[PDB]
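Undergrad: My questions will all concern the structure given below.
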Amino acid sequence: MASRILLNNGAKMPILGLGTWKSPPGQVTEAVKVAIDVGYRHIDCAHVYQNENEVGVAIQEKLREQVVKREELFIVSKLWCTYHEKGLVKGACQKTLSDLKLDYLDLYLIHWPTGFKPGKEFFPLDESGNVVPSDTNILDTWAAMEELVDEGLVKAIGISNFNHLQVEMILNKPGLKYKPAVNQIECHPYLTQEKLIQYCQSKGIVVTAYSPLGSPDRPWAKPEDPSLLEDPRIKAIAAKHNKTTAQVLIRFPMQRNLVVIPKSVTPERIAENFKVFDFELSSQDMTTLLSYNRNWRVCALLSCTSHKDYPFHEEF
Ligand SMILES: NC(=O)c1ccc[n+]([C@@H]2O[C@H](COP(=O)([O-])OP(=O)(O)OC[C@H]3O[C@@H](n4cnc5c(N)ncnc54)[C@H](OP(=O)(O)O)[C@@H]3O)[C@@H](O)[C@H]2O)c1
Ligand SMILES: Oc1c(F)c(F)c(-c2c(F)c(F)c(O)c(F)c2F)c(F)c1F
């Protein structure tokens, strides 16, 4: 299979990208340099990750070195929840562009459907500990995203962590100018997401799978939690194919016509994770991996369950 997928804006998006959540700022510049050196052309970023300046240093060096041309890169970032107000969207995008040292993004996502009160804190709290919401309608945020396309700041816009009803609300927006190109959601063998993926794909929205390895480094992990990388059944499929378990976990979404964004700052793993274009899982393998679904959501954003647009009360 082909290394890029066609988006509904006419651009091609690499199906493998490098994740950067929790990539330490003192390690991420070299991680991105290594990634570009071994062939990655898609980097998944976000303002809330607090490391865009350092990601940008790597991108700029590789452009300067002429290792890659800007048109060959596919750089993604995301609008944080405290910038859903229509008048804040452009400045948020511009700050990301400034930090990444770019003059456009390939794709800019609404990071979550939940808007929060603007201010310095990424999770503004009331005195009782609840996140303080914004009253900005997500449709107004969407119009502000559309303006970014029309001003040349971004080539494509999309969404992340939207449930199917929330996707539908965007698709049904009165006067919709640009459809979302992508919905970026958690997806792996323990949270296979059939219903949401089918819905999005049926509407021409490309799905990006995040936490494809189950985010073993997540801060809220418990020692007894299920572990994809240690699942002997997945290890066995990997062994059959002479690949690593991580390589199977990355190839799996690729064969579902998804984009996938494994994170690493370890040079040998960055390289390992890219070596996924030289084998094929059988249909039986694919169905077997799908059968491991748990409905086990690792990124549930539990602090925000009191939000009216909190996405995970709905079945899908
Ligand atoms: N839109 C959203 O709300 C959202 C939510 C979650 C994630 N994301 C995006 O998706 C990306 C990926 O998800 P994630 O970071 O949660 O988790 P992940 O990619 O599932 O797992 C990352 C972890 O796996 C380790 N690892 C990477 N490759 C490995 C390999 N070949 N063998 C063994 N261990 C390996 C990494 O360690 P080292 O780095 O130490 O090598 C790190 O601890 C994020 O970085 C972010 O860009 C977006
Ligand atoms: O892109 C991310 C994000 F916006 C998050 F909120 C989270 C996240 C978080 F910051 C949290 F604090 C959580 O409790 C949680 F479940 C999350 F998914 C995350 F892991 C991401 F990778």
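Any Cβ shown, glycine's included, is placed from N, Cα and C.
As annotated in Swiss-Prot:
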ACT_SITE  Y49  active site, proton donor
BINDING   10-19, 211-273  NADP(+) binding site
BINDING   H111  substrate binding site
MUTAGEN   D44 to N  Reduced glyceraldehyde oxidoreductase activity
MUTAGEN   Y49 to F  Complete loss of glyceraldehyde oxidoreductase activity
MUTAGEN   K78 to M  Reduced glyceraldehyde oxidoreductase activity
MUTAGEN   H111 to N  Reduced glyceraldehyde oxidoreductase activity
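Give me the local environment of each listed feature.
TA: In sequence order, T20, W21, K22, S23 constitute the residues six or more apart from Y49 (mutagenesis position) in its chain with CB-CB distances below 8 Å.
Other Cβ atoms within 10 Å of the Cβ of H241 (NADP(+) binding site), summed over all protein chains shown, number 17. DSSP classifies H241 (NADP(+) binding site) as coil under the three-state reduction.
Mapped onto three states, the DSSP output places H111 (mutagenesis position) in coil. Sequence-distant neighbours of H111 (mutagenesis position): residues of the same chain at least 6 apart with a C-beta under 8 Å from its C-beta are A46, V48, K78, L79, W80, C81, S160, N161.
Secondary structure at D44 (mutagenesis position), taken from DSSP and collapsed to helix, strand or coil, is strand.
Look at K78 (mutagenesis position): DSSP puts it in a strand.
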Undergrad: Pick the one among the binding-site residues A221, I261, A271 whose Cβ has the fewest other Cβ atoms within 10 Å in this structure.
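TA: Output over binding-site residues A221, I261, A271: least Cβ neighbours within 10 Å is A221.
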Undergrad: With every protein chain in view, what's the tally of Cβ atoms within 10 Å of the Cβ of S211 (NADP(+) binding site), excluding that atom itself?
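TA: Total other Cβ atoms inside 10 Å, all chains included: 24.
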Undergrad: Of these recorded positions, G10, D44, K78, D231, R251, which scores lowest on Cβ atoms within 10 Å?
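TA: Each of the recorded positions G10, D44, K78, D231, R251 was scored by Cβ atoms within 10 Å; lowest is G10.
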